[PDB]
Structures are given as C-alpha cells and as structure tokens.
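**Student:** Following this message is one structure expressed as structure tokens.
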Amino acid sequence: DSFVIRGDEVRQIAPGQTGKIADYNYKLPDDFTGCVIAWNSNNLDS
Amino acid sequence: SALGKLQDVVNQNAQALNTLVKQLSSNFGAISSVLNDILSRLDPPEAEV
C-alpha cells in the first residue's frame, strides 16, 4: 500500500490509533502486518 | 438442633453458592470489575487486556 502523507501524521499509521487519518483516511486491522516503511520526499515532492 | 447433620449440608451448599456469586465484583487487578464500563470507556487494545 503506497501513499504520501504529512510527516507529523506518521504516528497515526499503527494499530490501536485514533485521529483524522485513522478514522477517515487509513485504518489498520488489529492483526499482523508485514512492515511499515517510509522515507522523506522533499527532493521529489515539495 | 437435633438435625445438625442435615443443616450443615444445606449451609455449606448455600455458602459455596454465595461466595461464588460474590466473586463477580472482584477486580483481579483490572481497572474495573464491570465489563460494560471498561469496554465503554477504553480503546480495544487496553480494553481487551
């Protein structure tokens, strides 16, 4: 699952989380998940 | 009190049942003894714990 997101909002990409993204943008099941990866994109996005 | 043998049996049965019922209010280290409230105010992770 590929997407771009705000830096500070990364903390919501987890099980057992609440917030704007968790409720309206991206929710995770309470289960095993392979791995969460992320990298900065200032050189290519902003 | 000429029938102590029967009265003891009745009393012990009643005592066992009463204690068993009373145990439902014990916390067992939980936040609260009532399932409905722990669930009603806690997120699924901790609520489940």
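Chain B is numbered as in Swiss-Prot; shown residues: 943-991, in order.
If you check the header, you will see the structure was determined by electron microscopy, 3.8 Å.
Just so it is clear, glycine is given a Cβ too, placed from its N, Cα and C backbone atoms.
Features from Swiss-Prot:
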VARIANT   B:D950 to N  In strain: Delta/B.1.617.2, Mu/B.1.621
VARIANT   B:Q954 to H  In strain: Omicron/BA.1, Omicron/BA.2, Omicron/BA.2.12.1, Omicron/BA.2.75, Omicron/BA.4, Omicron/BA.5, Omicron/BQ.1.1, Omicron/XBB.1.5, Omicron/EG.5.1
VARIANT   B:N969 to K  In strain: Omicron/BA.1, Omicron/BA.2, Omicron/BA.2.12.1, Omicron/BA.2.75, Omicron/BA.4, Omicron/BA.5, Omicron/BQ.1.1, Omicron/XBB.1.5, Omicron/EG.5.1
VARIANT   B:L981 to F  In strain: Omicron/BA.1
VARIANT   B:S982 to A  In strain: Alpha/B.1.1.7
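Relative to the rest of the structure, where do these features sit?
**Tutor:** The Cβ of B:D950 (variant position) lies under 8 Å from the Cβ of no residue that sits 6+ residues away along the same chain.
Following the DSSP three-state reduction, the secondary structure of B:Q954 (variant position) is helix. Just so you know, the Cβ of B:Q954 (variant position) picks up 10 other Cβ atoms within 10 Å once every protein chain is counted.
There are 9 other CB atoms within 10 A of the CB of B:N969 (variant position), with all protein chains counted.
Summarising the environment of B:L981 (variant position), the number of other Cβ atoms within 10 Å of its Cβ, over all protein chains shown, is 12.
Long-range neighbours of B:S982 (variant position) (same chain, six or more residues apart, CB within less than 8 Å of its CB): none. DSSP assigns B:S982 (variant position) to a helix.
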**Student:** Rounded to the nearest Å, what's the C-alpha distance separating B:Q954 (variant position) and B:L981 (variant position)? Just drop the number here, would you?
**Tutor:** 36
**Student:** I'm trying to understand the geometry here, so how far is the Cα atom of B:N969 (variant position) from the Cα atom of B:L981 (variant position), in Å to the nearest whole number?
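**Tutor:** Just about 14 Å between their Cα atoms.
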